[PDB]
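Asks: Below is the structure I would like to discuss, written out as structure tokens.
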Amino acid sequence: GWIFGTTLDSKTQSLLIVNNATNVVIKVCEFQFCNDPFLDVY
Amino acid sequence: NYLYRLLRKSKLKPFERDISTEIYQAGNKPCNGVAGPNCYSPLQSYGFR
């Protein structure tokens, strides 16, 4: 997984490149990740 | 319904799109979200008739 952009949370378009077994969801638009961004598993 | 941007900090790179609207500041006093003195909205309407 990776993220790219200028800021997070909102106010700016931010790249999101998440990786797992099989998903390459790529999204210019927006996602809610806090100051410690991690993907929850369980 | 058609607006254009006339003020920015730096020139645009090729094929680069700027969407976000923020109060432009060109002075020492910050705008702090208030479009008052030395604060201008960068989006301006064409006004076609």
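Numbers in chain A come straight from Swiss-Prot, and the residues shown are 103-143, 145, in order.
Just so it is clear, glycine is given a Cβ too, placed from its N, Cα and C backbone atoms.
Found this in Swiss-Prot, in case it helps:
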MUTAGEN   A:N121 to Q  Partial loss of biliverdin affinity
VARIANT   A:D138 to Y  In strain: Gamma/P.1
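Buried or exposed, and what's around them? Tell me for each listed feature.
Replies: Counting every protein chain shown, the Cβ of A:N121 (mutagenesis position) has 11 other Cβ atoms within 10 Å.
In sequence order, the list of same-chain residues 6 or more apart from A:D138 (variant position) whose Cβ falls under 8 Å from its Cβ is empty.
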